[PDB]
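For reference, the structure is listed below as C-alpha coordinates.
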There are 2 protein chains.
Amino acid sequence: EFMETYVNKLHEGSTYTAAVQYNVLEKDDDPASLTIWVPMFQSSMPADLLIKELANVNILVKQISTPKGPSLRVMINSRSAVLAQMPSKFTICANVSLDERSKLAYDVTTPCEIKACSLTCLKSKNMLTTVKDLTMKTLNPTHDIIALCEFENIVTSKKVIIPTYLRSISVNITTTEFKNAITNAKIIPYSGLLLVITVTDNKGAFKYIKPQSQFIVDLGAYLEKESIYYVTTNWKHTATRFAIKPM
Amino acid sequence: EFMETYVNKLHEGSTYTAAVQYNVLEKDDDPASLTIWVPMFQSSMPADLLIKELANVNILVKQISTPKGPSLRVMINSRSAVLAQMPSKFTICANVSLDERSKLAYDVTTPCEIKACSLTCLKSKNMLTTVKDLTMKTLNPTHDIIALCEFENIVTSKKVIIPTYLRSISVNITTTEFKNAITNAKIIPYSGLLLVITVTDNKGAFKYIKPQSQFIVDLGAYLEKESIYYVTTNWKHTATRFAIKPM
Ligand SMILES: [K+]
Ligand SMILES: [K+]
(Lines of atoms letter the chains of each structure in order from A and count residues from 1; the text may use other names and numbers.)
(Lines give C-alpha, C1' and ligand atoms only; values in the text may rest on other atoms or scores of the structure.)
(Ligands and ions follow the chains in the order given, each with its own letter.)
Protein backbone atom coordinates (compact mmCIF):
# COMPACT_ATOMS: atom_id res chain seq x y z
CA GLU A 1 0.00 0.00 0.00
CA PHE A 2 1.92 2.94 -1.46
CA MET A 3 5.35 1.70 -0.40
CA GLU A 4 8.18 2.87 -2.65
CA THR A 5 9.88 -0.31 -3.85
CA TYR A 6 12.54 -1.43 -6.29
CA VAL A 7 13.15 -4.88 -7.74
CA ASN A 8 16.32 -5.67 -9.69
CA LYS A 9 16.74 -9.09 -11.30
CA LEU A 10 20.45 -9.80 -11.80
CA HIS A 11 19.91 -13.54 -11.96
CA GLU A 12 17.43 -15.74 -13.78
CA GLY A 13 16.20 -18.92 -12.11
CA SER A 14 13.65 -20.42 -9.75
CA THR A 15 16.06 -19.62 -6.93
CA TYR A 16 18.23 -16.62 -6.17
CA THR A 17 20.02 -14.76 -3.42
CA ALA A 18 17.88 -11.95 -2.02
CA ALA A 19 19.80 -8.75 -1.30
CA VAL A 20 17.39 -6.53 0.63
CA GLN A 21 17.83 -2.92 1.64
CA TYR A 22 15.35 -0.85 3.64
CA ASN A 23 15.15 2.93 3.93
CA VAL A 24 13.54 3.78 7.25
CA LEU A 25 12.61 6.64 9.55
CA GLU A 26 12.80 6.42 13.31
CA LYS A 27 9.34 6.56 14.88
CA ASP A 28 10.04 9.71 16.85
CA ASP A 29 9.27 13.42 17.08
CA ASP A 30 12.80 14.23 15.92
CA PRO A 31 13.46 11.19 13.73
CA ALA A 32 16.78 9.82 12.55
CA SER A 33 16.83 8.70 8.92
CA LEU A 34 18.76 5.52 8.10
CA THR A 35 19.18 2.59 5.77
CA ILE A 36 19.28 -1.05 6.79
CA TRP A 37 20.56 -3.94 4.62
CA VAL A 38 19.72 -7.55 5.56
CA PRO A 39 22.26 -10.39 5.46
CA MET A 40 21.84 -12.16 2.13
CA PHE A 41 19.48 -15.12 2.09
CA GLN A 42 18.11 -17.56 -0.48
CA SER A 43 14.57 -17.53 -1.88
CA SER A 44 12.56 -19.50 -4.43
CA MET A 45 9.58 -17.15 -4.27
CA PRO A 46 8.82 -14.89 -7.27
CA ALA A 47 10.54 -11.54 -6.66
CA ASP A 48 7.34 -9.59 -7.36
CA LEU A 49 5.72 -11.52 -4.49
CA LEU A 50 8.73 -11.38 -2.17
CA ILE A 51 8.94 -7.58 -2.33
CA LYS A 52 5.34 -7.34 -1.07
CA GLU A 53 6.14 -9.55 1.93
CA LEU A 54 9.37 -7.66 2.63
CA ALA A 55 7.42 -4.41 2.80
CA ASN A 56 5.30 -5.77 5.63
CA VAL A 57 7.90 -6.43 8.33
CA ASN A 58 8.48 -4.45 11.54
CA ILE A 59 11.97 -3.14 12.26
CA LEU A 60 13.62 -2.06 15.55
CA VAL A 61 17.20 -0.93 16.03
CA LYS A 62 19.49 -0.37 19.01
CA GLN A 63 22.82 1.45 18.79
CA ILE A 64 25.67 -0.15 20.74
CA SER A 65 29.38 0.03 21.38
CA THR A 66 31.54 -2.70 19.83
CA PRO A 67 35.31 -3.18 19.49
CA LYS A 68 35.13 -1.64 15.97
CA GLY A 69 32.93 1.34 16.89
CA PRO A 70 29.21 2.16 16.89
CA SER A 71 26.99 -0.61 15.57
CA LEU A 72 23.28 -1.05 15.01
CA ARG A 73 21.66 -4.19 16.35
CA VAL A 74 18.71 -4.77 13.99
CA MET A 75 15.60 -6.79 14.83
CA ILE A 76 13.07 -7.76 12.17
CA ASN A 77 9.67 -8.97 13.38
CA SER A 78 6.26 -9.41 11.78
CA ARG A 79 7.88 -11.67 9.20
CA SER A 80 5.24 -13.71 7.39
CA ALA A 81 5.73 -17.42 6.77
CA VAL A 82 7.24 -16.56 3.37
CA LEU A 83 10.14 -14.87 5.20
CA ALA A 84 10.97 -17.78 7.54
CA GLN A 85 14.58 -17.83 6.34
CA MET A 86 15.01 -14.06 6.44
CA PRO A 87 17.62 -13.07 9.05
CA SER A 88 15.79 -11.54 12.00
CA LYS A 89 18.66 -10.37 14.22
CA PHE A 90 21.95 -8.96 13.00
CA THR A 91 24.39 -6.07 13.28
CA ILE A 92 25.49 -3.39 10.80
CA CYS A 93 27.82 -0.35 10.90
CA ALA A 94 25.89 2.55 12.43
CA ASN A 95 27.89 5.32 10.68
CA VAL A 96 27.16 3.86 7.26
CA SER A 97 23.49 3.13 8.10
CA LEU A 98 22.62 6.55 9.53
CA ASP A 99 22.19 9.53 7.25
CA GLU A 100 24.67 12.44 7.25
CA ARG A 101 22.86 14.59 9.80
CA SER A 102 21.19 11.75 11.74
CA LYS A 103 22.21 10.50 15.17
CA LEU A 104 20.91 7.96 17.67
CA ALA A 105 21.33 7.69 21.39
CA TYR A 106 23.04 4.51 22.55
CA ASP A 107 21.57 1.50 24.36
CA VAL A 108 17.93 2.23 23.70
CA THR A 109 15.70 0.28 21.34
CA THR A 110 13.83 2.35 18.78
CA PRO A 111 11.14 1.27 16.33
CA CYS A 112 11.48 2.36 12.73
CA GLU A 113 8.97 2.98 9.95
CA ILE A 114 9.79 1.46 6.55
CA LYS A 115 9.61 4.13 3.83
CA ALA A 116 11.18 2.24 0.93
CA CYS A 117 12.42 -1.24 0.10
CA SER A 118 14.82 -2.57 -2.56
CA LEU A 119 15.19 -6.20 -3.52
CA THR A 120 18.00 -7.32 -5.81
CA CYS A 121 18.12 -10.93 -6.97
CA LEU A 122 21.69 -12.23 -7.24
CA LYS A 123 23.24 -15.57 -8.18
CA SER A 124 23.29 -18.38 -5.60
CA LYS A 125 25.44 -17.51 -2.55
CA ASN A 126 28.23 -19.90 -3.47
CA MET A 127 28.61 -17.99 -6.75
CA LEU A 128 29.20 -14.68 -5.01
CA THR A 129 32.77 -13.59 -4.34
CA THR A 130 33.76 -10.69 -2.05
CA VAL A 131 36.82 -8.45 -1.75
CA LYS A 132 37.63 -10.07 1.59
CA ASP A 133 37.50 -13.50 -0.10
CA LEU A 134 40.34 -12.44 -2.41
CA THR A 135 42.52 -10.61 0.13
CA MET A 136 43.16 -13.92 1.91
CA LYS A 137 44.59 -15.38 -1.31
CA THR A 138 47.07 -12.67 -2.23
CA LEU A 139 50.76 -13.24 -1.56
CA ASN A 140 53.55 -10.74 -2.31
CA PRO A 141 51.35 -8.30 -4.25
CA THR A 142 52.86 -5.38 -6.19
CA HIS A 143 49.79 -3.51 -7.44
CA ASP A 144 46.26 -2.53 -6.47
CA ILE A 145 43.29 -2.81 -8.79
CA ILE A 146 40.79 0.00 -8.23
CA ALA A 147 37.29 0.39 -9.65
CA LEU A 148 36.30 4.00 -10.41
CA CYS A 149 32.52 4.28 -9.95
CA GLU A 150 31.03 7.37 -11.60
CA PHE A 151 27.64 8.85 -10.84
CA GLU A 152 25.65 11.90 -11.71
CA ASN A 153 23.33 13.47 -9.16
CA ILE A 154 20.44 14.08 -11.48
CA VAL A 155 18.83 16.78 -9.33
CA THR A 156 21.95 18.82 -8.40
CA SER A 157 23.89 17.99 -11.58
CA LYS A 158 27.02 17.07 -9.63
CA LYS A 159 29.42 14.38 -10.85
CA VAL A 160 30.49 11.87 -8.24
CA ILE A 161 33.56 9.67 -8.62
CA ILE A 162 34.23 7.02 -5.98
CA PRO A 163 37.28 4.78 -6.28
CA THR A 164 36.81 1.41 -4.61
CA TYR A 165 39.46 -1.23 -3.93
CA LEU A 166 38.92 -4.54 -5.75
CA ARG A 167 42.05 -6.54 -5.05
CA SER A 168 45.82 -6.61 -5.10
CA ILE A 169 47.90 -8.71 -7.52
CA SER A 170 51.51 -9.58 -8.29
CA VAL A 171 52.88 -8.18 -11.55
CA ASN A 172 48.33 -9.37 -19.74
CA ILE A 173 46.30 -8.82 -16.57
CA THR A 174 43.73 -6.47 -18.11
CA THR A 175 42.10 -8.99 -20.43
CA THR A 176 39.34 -7.95 -22.84
CA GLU A 177 36.95 -9.87 -20.60
CA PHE A 178 38.13 -7.95 -17.54
CA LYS A 179 37.78 -4.56 -19.25
CA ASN A 180 34.30 -5.49 -20.53
CA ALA A 181 33.25 -6.77 -17.10
CA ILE A 182 34.30 -3.50 -15.51
CA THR A 183 32.66 -1.39 -18.21
CA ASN A 184 29.36 -3.27 -17.83
CA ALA A 185 29.37 -3.60 -14.03
CA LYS A 186 26.16 -2.73 -12.18
CA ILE A 187 25.55 -0.78 -9.00
CA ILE A 188 22.63 -1.87 -6.81
CA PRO A 189 21.19 -0.67 -3.49
CA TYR A 190 22.72 -3.02 -0.94
CA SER A 191 25.33 -2.42 1.78
CA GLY A 192 24.73 1.23 0.96
CA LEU A 193 25.69 0.56 -2.62
CA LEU A 194 27.12 -2.66 -4.08
CA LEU A 195 29.18 -2.98 -7.25
CA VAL A 196 28.40 -6.23 -9.10
CA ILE A 197 30.99 -7.47 -11.59
CA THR A 198 30.18 -10.56 -13.65
CA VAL A 199 33.12 -12.93 -14.00
CA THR A 200 32.88 -15.41 -16.88
CA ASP A 201 36.54 -16.05 -17.66
CA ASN A 202 38.93 -15.93 -14.68
CA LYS A 203 42.29 -15.22 -16.33
CA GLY A 204 44.50 -12.33 -15.23
CA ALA A 205 42.90 -9.73 -12.97
CA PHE A 206 40.10 -12.21 -12.20
CA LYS A 207 42.44 -15.04 -11.08
CA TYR A 208 41.22 -17.09 -8.07
CA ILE A 209 37.56 -16.26 -8.81
CA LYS A 210 35.17 -19.10 -9.71
CA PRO A 211 33.91 -19.06 -13.32
CA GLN A 212 30.35 -17.70 -13.78
CA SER A 213 30.47 -15.76 -10.52
CA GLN A 214 29.43 -12.33 -9.36
CA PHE A 215 32.28 -10.39 -7.77
CA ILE A 216 30.56 -8.01 -5.38
CA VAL A 217 32.15 -4.90 -3.95
CA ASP A 218 30.92 -2.84 -0.98
CA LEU A 219 30.65 0.92 -1.43
CA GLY A 220 29.05 1.53 1.98
CA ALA A 221 32.24 2.74 3.66
CA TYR A 222 32.34 5.61 1.10
CA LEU A 223 28.77 6.63 1.99
CA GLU A 224 29.10 7.33 5.71
CA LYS A 225 28.66 11.07 5.03
CA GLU A 226 25.75 10.53 2.62
CA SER A 227 22.06 9.71 2.98
CA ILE A 228 21.79 6.26 1.43
CA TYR A 229 18.13 6.85 0.54
CA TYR A 230 19.11 10.11 -1.17
CA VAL A 231 21.94 8.38 -3.03
CA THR A 232 19.86 5.41 -4.25
CA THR A 233 17.12 7.73 -5.52
CA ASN A 234 19.20 10.62 -6.93
CA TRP A 235 22.53 9.20 -8.13
CA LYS A 236 22.56 7.74 -11.63
CA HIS A 237 25.43 5.31 -12.23
CA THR A 238 26.99 6.56 -15.45
CA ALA A 239 30.23 4.61 -15.89
CA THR A 240 32.71 2.28 -14.28
CA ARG A 241 36.41 2.62 -15.03
CA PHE A 242 39.44 0.99 -13.44
CA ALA A 243 43.03 1.72 -12.49
CA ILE A 244 45.98 -0.51 -11.75
CA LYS A 245 48.32 1.24 -9.37
CA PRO A 246 51.66 0.27 -7.84
CA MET A 247 51.37 -0.33 -4.09
CA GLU B 1 51.00 34.27 16.11
CA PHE B 2 47.37 34.02 17.24
CA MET B 3 47.11 30.26 16.79
CA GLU B 4 44.58 28.60 19.10
CA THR B 5 46.56 25.98 21.03
CA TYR B 6 46.14 23.56 23.90
CA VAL B 7 48.80 21.85 25.98
CA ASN B 8 47.92 19.02 28.38
CA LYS B 9 50.62 17.52 30.60
CA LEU B 10 49.58 14.00 31.62
CA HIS B 11 53.15 12.96 32.37
CA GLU B 12 55.99 14.59 34.26
CA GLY B 13 59.55 14.09 33.04
CA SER B 14 62.26 15.34 30.71
CA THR B 15 60.81 13.02 28.08
CA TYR B 16 57.26 12.19 27.05
CA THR B 17 55.13 10.87 24.24
CA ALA B 18 53.70 13.71 22.14
CA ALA B 19 50.09 13.19 21.09
CA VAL B 20 49.36 15.91 18.56
CA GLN B 21 46.04 16.83 16.98
CA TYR B 22 45.49 19.56 14.40
CA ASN B 23 42.24 21.24 13.43
CA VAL B 24 42.54 22.46 9.86
CA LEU B 25 40.64 24.07 7.00
CA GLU B 26 41.17 23.15 3.38
CA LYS B 27 42.72 26.03 1.44
CA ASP B 28 39.81 26.37 -0.96
CA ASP B 29 36.86 28.54 -1.91
CA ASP B 30 34.47 25.92 -0.53
CA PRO B 31 36.66 24.46 2.21
CA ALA B 32 36.32 21.13 3.97
CA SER B 33 36.90 21.26 7.73
CA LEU B 34 38.81 18.36 9.29
CA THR B 35 41.00 17.18 12.13
CA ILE B 36 44.32 15.41 11.78
CA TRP B 37 46.10 13.45 14.55
CA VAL B 38 49.81 12.56 14.16
CA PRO B 39 51.23 9.13 15.04
CA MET B 40 52.63 9.36 18.56
CA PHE B 41 56.29 10.25 18.84
CA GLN B 42 58.78 10.92 21.64
CA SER B 43 60.14 14.34 22.61
CA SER B 44 62.49 15.77 25.23
CA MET B 45 61.70 19.37 24.34
CA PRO B 46 59.68 21.51 26.79
CA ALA B 47 56.01 21.24 25.80
CA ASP B 48 55.58 25.04 25.80
CA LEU B 49 58.32 25.18 23.15
CA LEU B 50 57.15 22.14 21.18
CA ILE B 51 53.64 23.56 20.70
CA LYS B 52 55.12 26.66 19.03
CA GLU B 53 57.08 24.50 16.57
CA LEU B 54 54.07 22.27 15.90
CA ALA B 55 52.02 25.33 14.96
CA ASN B 56 54.47 26.17 12.19
CA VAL B 57 54.24 23.10 9.95
CA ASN B 58 52.57 22.84 6.53
CA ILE B 59 49.96 20.14 5.98
CA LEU B 60 48.64 18.54 2.76
CA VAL B 61 46.13 15.72 2.49
CA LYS B 62 44.96 13.38 -0.28
CA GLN B 63 41.87 11.19 -0.01
CA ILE B 64 42.27 7.64 -1.32
CA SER B 65 40.57 4.29 -1.57
CA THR B 66 41.91 1.50 0.65
CA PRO B 67 40.66 -2.01 1.49
CA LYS B 68 38.98 -0.59 4.64
CA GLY B 69 37.37 2.44 2.98
CA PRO B 70 38.25 6.10 2.42
CA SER B 71 41.54 7.18 3.96
CA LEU B 72 43.49 10.40 4.18
CA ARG B 73 47.15 10.33 3.23
CA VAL B 74 48.69 13.13 5.32
CA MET B 75 51.93 14.94 4.50
CA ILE B 76 53.61 17.26 6.99
CA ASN B 77 56.29 19.59 5.65
CA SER B 78 57.99 22.74 6.92
CA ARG B 79 59.02 20.81 10.01
CA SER B 80 61.80 22.64 11.84
CA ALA B 81 64.83 20.78 13.16
CA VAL B 82 63.03 20.38 16.50
CA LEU B 83 60.47 18.16 14.74
CA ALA B 84 62.97 15.82 13.04
CA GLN B 85 61.31 12.77 14.62
CA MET B 86 57.76 13.93 13.91
CA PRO B 87 56.04 11.54 11.48
CA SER B 88 55.78 13.30 8.12
CA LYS B 89 53.74 10.83 6.06
CA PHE B 90 50.91 8.68 7.38
CA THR B 91 47.30 7.64 6.86
CA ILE B 92 44.15 8.20 8.95
CA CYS B 93 40.44 7.35 8.58
CA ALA B 94 38.85 10.01 6.36
CA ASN B 95 35.32 9.66 7.81
CA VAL B 96 36.56 10.32 11.33
CA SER B 97 38.89 13.15 10.23
CA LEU B 98 36.38 15.09 8.14
CA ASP B 99 33.65 17.10 9.80
CA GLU B 100 29.97 16.08 9.57
CA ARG B 101 29.11 18.15 6.51
CA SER B 102 32.58 18.12 4.91
CA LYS B 103 33.64 16.10 1.89
CA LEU B 104 36.75 15.78 -0.26
CA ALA B 105 37.22 14.64 -3.80
CA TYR B 106 39.45 11.60 -4.19
CA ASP B 107 42.97 11.36 -5.61
CA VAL B 108 43.83 15.03 -5.49
CA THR B 109 46.28 16.63 -3.09
CA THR B 110 44.96 19.60 -1.15
CA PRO B 111 46.83 21.99 1.14
CA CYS B 112 45.31 22.76 4.51
CA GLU B 113 45.54 25.74 6.84
CA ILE B 114 46.16 24.98 10.52
CA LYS B 115 43.55 26.72 12.71
CA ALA B 116 44.24 25.03 16.05
CA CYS B 117 46.73 22.64 17.61
CA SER B 118 46.58 20.41 20.70
CA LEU B 119 49.56 18.74 22.31
CA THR B 120 49.09 16.17 25.06
CA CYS B 121 52.14 14.77 26.84
CA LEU B 122 51.72 11.09 27.72
CA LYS B 123 53.93 8.49 29.39
CA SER B 124 56.71 6.83 27.36
CA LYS B 125 55.33 4.74 24.46
CA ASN B 126 56.16 1.42 26.08
CA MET B 127 53.92 2.44 29.00
CA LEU B 128 50.90 2.98 26.79
CA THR B 129 48.45 0.11 26.34
CA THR B 130 45.68 0.02 23.70
CA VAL B 131 42.38 -1.83 23.36
CA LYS B 132 43.85 -3.81 20.45
CA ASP B 133 46.79 -4.81 22.70
CA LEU B 134 44.35 -6.51 25.08
CA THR B 135 42.05 -8.14 22.51
CA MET B 136 44.93 -10.40 21.43
CA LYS B 137 45.25 -11.71 24.99
CA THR B 138 41.66 -12.66 25.68
CA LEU B 139 40.63 -16.31 25.54
CA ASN B 140 37.11 -17.64 26.14
CA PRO B 141 35.67 -14.33 27.38
CA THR B 142 32.19 -14.14 28.93
CA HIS B 143 31.71 -10.40 29.50
CA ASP B 144 32.47 -7.01 27.98
CA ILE B 145 33.75 -4.07 29.97
CA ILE B 146 32.40 -0.77 28.66
CA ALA B 147 33.40 2.77 29.60
CA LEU B 148 30.52 5.27 29.61
CA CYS B 149 31.95 8.69 28.69
CA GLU B 150 29.66 11.58 29.60
CA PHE B 151 29.90 15.09 28.23
CA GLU B 152 27.93 18.28 28.33
CA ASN B 153 27.82 20.56 25.30
CA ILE B 154 28.27 23.80 27.15
CA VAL B 155 26.80 25.98 24.40
CA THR B 156 23.71 23.86 23.48
CA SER B 157 23.27 22.34 26.95
CA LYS B 158 22.95 18.82 25.54
CA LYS B 159 24.18 15.78 27.47
CA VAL B 160 26.24 13.33 25.48
CA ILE B 161 26.84 9.74 26.56
CA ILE B 162 29.20 7.60 24.52
CA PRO B 163 29.85 4.00 25.54
CA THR B 164 33.25 2.74 24.44
CA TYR B 165 34.54 -0.83 24.52
CA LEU B 166 37.53 -1.40 26.82
CA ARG B 167 38.04 -5.15 26.82
CA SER B 168 36.46 -8.54 27.31
CA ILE B 169 37.17 -10.85 30.26
CA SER B 170 36.29 -14.30 31.57
CA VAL B 171 34.09 -14.38 34.67
CA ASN B 172 36.23 -9.37 42.39
CA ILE B 173 36.97 -7.88 38.97
CA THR B 174 35.81 -4.35 39.78
CA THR B 175 38.52 -3.52 42.30
CA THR B 176 38.52 -0.21 44.18
CA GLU B 177 41.52 0.75 42.06
CA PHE B 178 39.63 -0.06 38.86
CA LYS B 179 36.56 1.96 39.91
CA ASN B 180 38.76 4.91 40.94
CA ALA B 181 40.74 4.72 37.69
CA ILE B 182 37.53 4.86 35.68
CA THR B 183 36.05 7.66 37.77
CA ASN B 184 39.22 9.78 37.37
CA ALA B 185 39.93 8.96 33.71
CA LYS B 186 40.75 11.87 31.39
CA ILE B 187 39.62 12.67 27.88
CA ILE B 188 42.10 14.45 25.60
CA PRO B 189 42.01 15.66 21.98
CA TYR B 190 43.74 12.87 20.07
CA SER B 191 42.36 10.31 17.58
CA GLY B 192 39.27 12.50 17.69
CA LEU B 193 39.06 11.98 21.42
CA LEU B 194 41.15 9.63 23.55
CA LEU B 195 40.20 8.21 26.95
CA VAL B 196 43.24 7.89 29.23
CA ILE B 197 42.96 5.49 32.17
CA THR B 198 45.84 5.30 34.63
CA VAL B 199 46.65 1.76 35.72
CA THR B 200 48.65 1.45 38.93
CA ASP B 201 47.54 -1.95 40.21
CA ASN B 202 46.73 -4.56 37.54
CA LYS B 203 44.46 -6.98 39.41
CA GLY B 204 41.03 -7.95 38.07
CA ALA B 205 39.65 -5.84 35.22
CA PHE B 206 43.17 -4.50 34.60
CA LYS B 207 44.81 -7.95 34.25
CA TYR B 208 47.50 -8.23 31.53
CA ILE B 209 48.26 -4.49 31.70
CA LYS B 210 51.74 -3.37 32.81
CA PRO B 211 51.86 -1.60 36.20
CA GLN B 212 52.13 2.23 36.02
CA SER B 213 50.71 2.35 32.51
CA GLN B 214 48.22 4.50 30.67
CA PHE B 215 45.43 2.47 29.08
CA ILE B 216 44.31 4.58 26.14
CA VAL B 217 40.99 4.18 24.37
CA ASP B 218 40.02 5.62 20.97
CA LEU B 219 36.71 7.49 20.73
CA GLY B 220 37.24 8.58 17.11
CA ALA B 221 34.96 5.93 15.61
CA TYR B 222 32.07 7.48 17.62
CA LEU B 223 32.80 10.93 16.18
CA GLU B 224 32.45 10.28 12.45
CA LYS B 225 29.21 12.33 12.43
CA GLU B 226 30.69 15.13 14.56
CA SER B 227 33.07 18.03 13.94
CA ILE B 228 36.10 17.12 16.02
CA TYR B 229 37.06 20.79 16.39
CA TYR B 230 33.54 21.56 17.61
CA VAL B 231 33.65 18.64 20.03
CA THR B 232 37.07 19.48 21.52
CA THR B 233 36.05 23.11 22.06
CA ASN B 234 32.41 22.69 23.17
CA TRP B 235 32.10 19.34 24.95
CA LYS B 236 33.00 19.31 28.63
CA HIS B 237 33.87 15.85 29.96
CA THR B 238 31.72 15.53 33.07
CA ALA B 239 32.00 11.91 34.19
CA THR B 240 33.19 8.45 33.29
CA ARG B 241 31.20 5.41 34.38
CA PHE B 242 31.52 1.75 33.44
CA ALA B 243 29.41 -1.32 32.78
CA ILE B 244 30.21 -5.01 32.77
CA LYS B 245 27.88 -6.80 30.39
CA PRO B 246 27.47 -10.45 29.43
CA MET B 247 28.55 -11.09 25.83
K1 LIG C 1 25.37 7.22 5.83
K1 LIG D 1 34.17 13.55 11.95
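Please read every residue number as a count from 1 along the shown chain.
Using the three backbone atoms N, Cα and C, a Cβ is placed for every residue, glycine included.
Listed in Swiss-Prot:
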MUTAGEN   A:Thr198 to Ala (Swiss-Prot position 205)  Loss of higher-order oligomer assembly
Give the helix, strand or coil assignment DSSP yields for A:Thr198 (mutagenesis position). strand
Protein Cβ atoms within 10 Å of A:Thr198 (mutagenesis position), excluding its own: 16
Could you tell me the whole-number distance in Å between the Cα atoms of A:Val171 and A:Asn172, where 9 residues in between were not modelled? 9
